[PDB]
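*Asks:* I'd like to ask some things about the structure below.
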Amino acid sequence: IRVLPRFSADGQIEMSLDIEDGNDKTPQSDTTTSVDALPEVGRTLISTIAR
Amino acid sequence: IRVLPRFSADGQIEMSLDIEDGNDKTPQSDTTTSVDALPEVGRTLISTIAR
Amino acid sequence: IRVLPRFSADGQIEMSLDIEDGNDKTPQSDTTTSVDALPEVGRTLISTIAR
Amino acid sequence: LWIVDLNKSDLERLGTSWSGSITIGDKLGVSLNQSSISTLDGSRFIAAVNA
Amino acid sequence: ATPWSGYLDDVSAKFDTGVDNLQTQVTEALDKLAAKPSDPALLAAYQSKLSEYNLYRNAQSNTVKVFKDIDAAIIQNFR
Amino acid sequence: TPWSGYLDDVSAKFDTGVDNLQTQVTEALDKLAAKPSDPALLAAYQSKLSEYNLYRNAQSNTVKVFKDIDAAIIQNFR
Amino acid sequence: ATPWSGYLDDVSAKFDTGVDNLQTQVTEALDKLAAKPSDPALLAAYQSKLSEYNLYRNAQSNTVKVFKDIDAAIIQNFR
Amino acid sequence: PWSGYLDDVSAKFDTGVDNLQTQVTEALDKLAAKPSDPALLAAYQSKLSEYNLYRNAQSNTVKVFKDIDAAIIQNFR
Amino acid sequence: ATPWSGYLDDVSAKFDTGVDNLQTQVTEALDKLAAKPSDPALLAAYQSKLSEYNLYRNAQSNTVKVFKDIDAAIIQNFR
Amino acid sequence: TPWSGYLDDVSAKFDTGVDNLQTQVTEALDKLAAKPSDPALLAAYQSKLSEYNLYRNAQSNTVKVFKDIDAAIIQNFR
Amino acid sequence: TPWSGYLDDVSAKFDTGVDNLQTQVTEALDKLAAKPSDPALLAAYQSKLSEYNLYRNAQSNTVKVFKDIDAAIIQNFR
Amino acid sequence: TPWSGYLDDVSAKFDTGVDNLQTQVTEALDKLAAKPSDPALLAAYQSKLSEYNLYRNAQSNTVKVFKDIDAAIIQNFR
Amino acid sequence: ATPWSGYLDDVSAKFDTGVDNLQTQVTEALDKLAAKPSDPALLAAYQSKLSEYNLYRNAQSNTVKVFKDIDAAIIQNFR
Amino acid sequence: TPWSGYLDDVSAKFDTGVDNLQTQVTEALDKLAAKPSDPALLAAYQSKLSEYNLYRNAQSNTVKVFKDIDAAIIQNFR
Amino acid sequence: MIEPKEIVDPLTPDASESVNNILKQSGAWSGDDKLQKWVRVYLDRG
């Protein structure tokens, strides 16, 4: 996560955000035990501004 | 031996001297206690001025 | 040997002298009898001025 | 210039280790403190002593 | 930001996406042959996979250098 | 309006001179990358990669020489 | 529409149109040999065809490279 | 800060290649841990060569704009 | 983690852990056989084992050479 | 170190990047020299020596590439 | 030292910018000369010599640039 | 001249690893040649001769691989 | 007196005085080998001396070239 | 005498080393051809011919190594 | 979690005063030695 916060005059917080998360796209292996035990989440990236 | 001599008025002799003396370092290799009748001496370097 | 002669009125001869002499290095002379047959005479170099 | 070095050291190892294997009835192998297969199909024990 | 990728990156990646799964096939066939080194079927399979992999990596690395040598030749003339 | 000088008119002759090489190179590469083991593919891509090399070297050298002729004439206006 | 061909393309094409039929002969040979691998009449023929194919491809490539380097050396002197 | 025209024409390349200045270091210190992995070697080759071309093209462009300016300034006199 | 290891060490260890205990099996079956050299069961065992150990070490050393070749081919293209 | 340039930093990355291979190969050599006919010792040394070879090659080529980049930039100060 | 100009200052800032490279390179030179077949000594030398080369080139172009600025200003006194 | 480079050292390690083999191989030969038809001498010789063969082969290949590591570094000094 | 000698001469001669007598040792090893080419201990001895000599001459001449190029680039800025 | 180079001197050291092998090997053949089925003759010829083989191969390989040293030095005069 | 503090006073006991307790309770001590005294005296006493 990268962020830069700003204080509004109205008691609001504005932030410019960059978010990246997931597991990595390993080439090494896939196998039933691995898929069974360890969740495949995606991998996702977002960049935006919100207040 | 390298040398440069100078004659004092007092008959003192002054000279610039440097001396390298020794034997060649052994080749990291075998020898016999009789051959150690060919004796080790170090490798020494001296450089100075003397009167 | 290399030399340059100079005549002095005192009947003295002056020379600048450089001398090299020796056998060439043959440290791996194989048989004992060859060394016994041939004298080792160390490679020596001299440089000086004399009258 | 005086340079001086001094050293003392005292050391002691003493005791024993063990491992082994049995077989019962062609039903059960047992192995203690071996990563082996207990391949012999017959009882073996191995002490180790050092002093 | 999204990871920056150039023209040489593009050219290189075309091979990786061109060989769908070779990159993992050669790992599985190894774990198998290693489990049973003396079966001719497993040997005959692994010989093929390892050959294909070797040729893929050579053709990739040569092509990237050929392109780098054109770009470096053009940039010299800006002077 | 897209403006073109004399050097542009020069380099453009090469681009129009090779009708489709620009495309063929990419097509051949995309084929080969799918099956990097067919000798007919490899031999074709070798030939068209090297024609694509010589094309652009000849282009940039010939564009440079005219710049040097022009700068030489212009320096004498004083 | 039809391919632009350079000069090197013409050189390669001389080989391709030189061995009129070898390209397919090799494949047919392989197909039947693989159908019945233990026949020395099939084997004795396939050995010849495969060797001819190897030499053909090799000569073709080596030739192209030589012409490439002659051209490159001439072009360099324009600067 | 204060920044001339040449500084601008330079910074154009920096802000152009967003992340390569980092990626070459991260690829390097991955590879240095394990020099014999083909997947690390094949990546590093392309990143390093891209960085090379980047620095060369930047330096030649700044050189040319300098010499256009020096040519004009020589005529004020 | 282990004292150190490159990618080649790993490829080697994959065989050394793929044949779980063949090293000790062969090391001991010899100590049986030598003490009564003329028993046909003991012989047939030792034959079957030593053939496995042979093929194992053979394919082990060949695989390392092929990966060293593939790496050298890429490192050479950096310069 | 008294002083270390960027190139030194690059080389040191490789050195500190391989923990102990420098000595591992040295020890393996002496072991094998003690029993030149044991298959296990042979199979060990083949691996260590190959790894060492690749380490030195990769190390030395990078330094050269970085030298040429700097030389090219320095040239244009003129 | 007794007298130094601005160009001398610009120059000296490199001679003190690199603390000891001036000796390190001569040191490594004879370590290698004693045993020119040691890989570690070779690798150690290659980088120190490259850094010495770049140090001298970078030093000299700067002094020339400053000379040309000063000559250009002095030309206008008349 | 007791001068011995790194390659000389690498080779010497084998010479000093096989302390006596160098002569055992000749002792066995002489006593075999004294009576060629004896199983105890034949069985001894075989086991010594093979060890000497593998000794000299590992000795020479190691030397060559080191030489090929050095030469690839020295090439980059330019 | 002693003959005059520049800086490059000195950088060269640091090798000829560093490798104490290799230039003699190689000719001795060759004169012994030519006597009986089929002695394993003589072939094994000569291989090392020849390799060391080769490397020594390479490192010497490459270093002299590098210094000659560092000098010419300064001498060019005098103008 | 005709002009002879350093490579000629090196080459000739071998020939003058093996004083008589050059002809011993021919006489052995002339004899063996007379009665190809004499084991006393065969046992001699096998030895002479093996010696000749090793002699010629050592000769050529040595010459080539010196050619490649000289070529590598001559390259840098430029 | 971070927890800074201002420091104005030296340690109590001294470093040396503390080290000796550890050394003696460990048995690592060597000032009992018949010989190293000649040197150690200059370091500890000075």
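Chain F uses Swiss-Prot numbers throughout; the residues present, in order, are 3-80.
In case you wondered, yes, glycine gets a Cβ from its N, Cα and C as well.
Per Swiss-Prot, the features are:
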type: MUTAGEN; residues: F:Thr3 to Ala; note: Can only secrete early substrates such as InvJ/ScpT, PrgJ/SctI and PrgI/SctF. Can polymerize into filaments in vitro and in vivo, but the stability of the filaments is compromised
type: MUTAGEN; residues: F:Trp5 to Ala; note: Abrogates host cell invasion and effector secretion; when associated with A-8. Can secrete effector proteins; when associated with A-20
type: MUTAGEN; residues: F:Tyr8 to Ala; note: Decreases invasiveness. Abrogates host cell invasion and effector secretion; when associated with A-5
type: MUTAGEN; residues: F:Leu9 to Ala; note: Can only secrete early substrates such as InvJ/ScpT, PrgJ/SctI and PrgI/SctF. Can polymerize into filaments in vitro, but not in vivo. Cannot enter cultured epithelial cells
type: MUTAGEN; residues: F:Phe16 to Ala; note: Can only secrete early substrates such as InvJ/ScpT, PrgJ/SctI and PrgI/SctF. Can polymerize into filaments in vitro, but not in vivo. Cannot enter cultured epithelial cells
type: MUTAGEN; residues: F:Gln26 to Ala; note: Non-invasive phenotype
type: MUTAGEN; residues: F:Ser49 to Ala; note: Exhibits constitutive secretion of substrates. Retains the ability to display SipD/SctA at the tip of the needle filament
type: MUTAGEN; residues: F:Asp70 to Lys; note: Can secrete only early substrates. Can assemble needle filaments in vitro, but shows a filament assembly defect in vivo. Can invade cultured epithelial cells
type: MUTAGEN; residues: F:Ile75 to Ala; note: Shows a specific deficiency in the secretion of the translocase SipB/SctE. Shows fully assembled needle complexes, but has a reduced number of needle filaments. Is able to invade cultured epithelial cells
type: MUTAGEN; residues: F:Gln77 to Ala; note: Shows a specific deficiency in the secretion of the translocase SipB/SctE. Shows fully assembled needle complexes. Is able to invade cultured epithelial cells
type: MUTAGEN; residues: F:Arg80 to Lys; note: Exhibits constitutive secretion of substrates. Can invade cultured epithelial cells
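Buried or exposed, and what's around them? Tell me for each listed feature.
*Replies:* Note on F:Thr3 (mutagenesis position): other Cβ atoms within 10 Å of its Cβ, all shown chains, come to 3.
In this chain, none of the residues that are 6 or more apart from F:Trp5 (mutagenesis position) has a CB less than 8 Å from its CB.
Cβ neighbours of F:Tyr8 (mutagenesis position) (same chain, under 8 Å, six or more residues apart in sequence): F:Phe68.
F:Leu9 (mutagenesis position) counts 14 other C-beta atoms within 10 Å of its own C-beta, drawing on all protein chains shown. In the three-state DSSP classification, F:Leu9 (mutagenesis position) falls within a helix.
All chains included, 15 other C-beta atoms sit within 10 angstroms of the C-beta of F:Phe16 (mutagenesis position). Taken residue by residue with DSSP, F:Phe16 (mutagenesis position) is part of a helix.
Shown in sequence order, F:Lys50 are the residues of the chain, 6+ apart in sequence, with a C-beta less than 8 angstroms from the C-beta of F:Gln26 (mutagenesis position).
Spatially close to F:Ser49 (mutagenesis position) yet at least six residues away along the chain is no residue at all, judged by Cβ distances under 8 angstroms.
Long-range Cβ proximity for F:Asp70 (mutagenesis position), meaning a same-chain Cβ under 8 A and a gap of 6 or more residues, is found for none. Under DSSP, F:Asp70 (mutagenesis position) is assigned to a helix (H, G or I) in the three-state scheme.
According to its DSSP assignment, F:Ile75 (mutagenesis position) is helical. Around F:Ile75 (mutagenesis position), no same-chain residue at least 6 positions away in sequence has a Cβ under 8 Å from its Cβ.
Cβ contacts within 10 Å of F:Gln77 (mutagenesis position), excluding its own Cβ and spanning all protein chains shown: 9.
In the three-state DSSP assignment, the secondary structure recorded for F:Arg80 (mutagenesis position) is coil. The 10 Å shell around the Cβ of F:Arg80 (mutagenesis position) contains 5 further Cβ atoms across the protein chains shown.
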*Asks:* How long is the line from the C-alpha of F:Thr3 (mutagenesis position) to the C-alpha of F:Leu9 (mutagenesis position), rounded to the nearest angstrom?
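*Replies:* Distance between the two Cα atoms comes out at 17 Å.
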*Asks:* Could you tell me the C-alpha distance between F:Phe16 (mutagenesis position) and F:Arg80 (mutagenesis position) in angstrom, no decimals?
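*Replies:* If we compare the Cα positions of F:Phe16 (mutagenesis position) and F:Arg80 (mutagenesis position), the gap is 35 Å.
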*Asks:* I need the CA-to-CA distance for F:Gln77 (mutagenesis position) versus F:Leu9 (mutagenesis position), whole Å please.
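*Replies:* That comes out at 18 Å between the alpha carbons.
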*Asks:* If you measure F:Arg80 (mutagenesis position) to F:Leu9 (mutagenesis position) at Cα, how many Å is it?
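*Replies:* Distance between the two Cα atoms comes out at 24 Å.
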